[PDB]
There are 4 protein chains.
Amino acid sequence: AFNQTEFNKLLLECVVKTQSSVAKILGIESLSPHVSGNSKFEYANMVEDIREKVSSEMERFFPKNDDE
Amino acid sequence: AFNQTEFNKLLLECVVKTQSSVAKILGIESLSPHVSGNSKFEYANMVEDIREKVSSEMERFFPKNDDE
Amino acid sequence: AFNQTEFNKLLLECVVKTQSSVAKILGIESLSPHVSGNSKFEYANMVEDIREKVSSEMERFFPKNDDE
Amino acid sequence: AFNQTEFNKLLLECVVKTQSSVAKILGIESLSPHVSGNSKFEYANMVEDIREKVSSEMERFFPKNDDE
């Protein structure tokens, strides 16, 4: 008897907790002295790149237009 | 013949292992000298912020009250 | 028409890639000078703790005994 | 009334955002001075190892040959 609900609860807790934690690790890493002056790892540049990636995948699976 | 059970096993192993690993990486990063004195990255502050985020998403999908 | 197969493919690629990457980040972070001599972040200690966590969750959902 | 669609949306946003963020954290960590000259953590070596892992799991669940 596979408990899909409990599996979903664990899955969600893990992925939400991981994303919230990784967002902080990304900010801390952006402040590291060995990437100062490296445009690729400037925090605003990273956030924009991540935003574009997430938005494009979301648009593939959950398009704003439900009748393309 | 898609093996949903084996897919679920891989998914769970990955997300649980990742979350357990990320929790440790977060602790190590909190101790980094370049974020000393930065309240945003103080470990207790980060943990509270993460806790609030996880709790709010869990309450959206798995509310304590099953008859709202 | 929700493409569950393509969604599953993206989900798996992401979680497997993330776990493989996080395993390396964990190793690099274990070598950081600010956690030298901190038993909590000694690599073998971290790996054992992670292993116990993953094993216990896997045993909850996919027990070795299929007739408890 | 469990909203599978909204759950899927949150799951996808989290895993895609996490993977995009972790890919950047991996690059920053590869540049860390304490792993200079350590072949295990050379960036190209890490990327190849990750690629092999992702490819093998993808081939297990979504084989290029649909009639083995």
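By the numbers in Swiss-Prot, the shown part of chain C spans 60-127.
This entry, so its header tells us, was determined using X-ray crystallography, 1.4 Å.
Placement of Cβ uses the backbone N, Cα and C atoms for every residue, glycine included.
Feature annotations, reproduced from Swiss-Prot:
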- C:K76 to E: 100,000-fold decrease in conjugation efficiency, but tetramerizes and binds DNA normally (MUTAGEN)
- C:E88 to L or Q: Increased homotetramer stability (MUTAGEN)
- C:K99 to E: 100,000-fold decrease in conjugation efficiency, but tetramerizes and binds DNA normally. Binds less well to TraD. May be dominant over wild-type. Partially rescued by a TraD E-712 mutation (MUTAGEN)
- C:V106 to A: 2000-fold decrease in conjugation efficiency, but tetramerizes and binds DNA normally (MUTAGEN)
- C:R110 to E: 33,000-fold decrease in conjugation efficiency, but tetramerize and bind DNA normally (MUTAGEN)
- C:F121 to S: Alters oligomerization, probably more dimers than tetramers (MUTAGEN)
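Everything Swiss-Prot records as a feature, shown here on the structure.
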residue	record	DSSP (3 states)
C:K76	mutagenesis position	helix
C:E88	mutagenesis position	helix
C:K99	mutagenesis position	helix
C:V106	mutagenesis position	helix
C:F121	mutagenesis position	coil
C:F121 (mutagenesis position) versus mutagenesis positions C:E88, C:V106, C:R110 - nearest by Cα: C:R110
C-alpha spacing of C:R110 (mutagenesis position) relative to C:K99 (mutagenesis position), in angstrom: 15
C:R110 (mutagenesis position) to C:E88 (mutagenesis position) - Cα separation in whole Å: 18
Intermolecular Cβ proximity, mutagenesis positions C:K76, C:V106, C:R110 versus chain D, under 8 Å: C:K76
Cross-chain proximity of mutagenesis positions to B (CB under 8 Å), evaluated over C:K76, C:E88, C:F121: C:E88, C:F121
Densest Cβ neighbourhood among C:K76, C:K99 (mutagenesis positions), 10 Å radius: C:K76
Mutagenesis positions compared (C:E88, C:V106, C:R110, C:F121) - the one with the fewest other Cβ atoms within 10 Å: C:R110
Rounded to the nearest Å - Cα separation of C:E88 (mutagenesis position) and C:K76 (mutagenesis position): 18
Distance [Cα-Cα, Å, rounded] between C:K76 (mutagenesis position) and C:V106 (mutagenesis position): 19
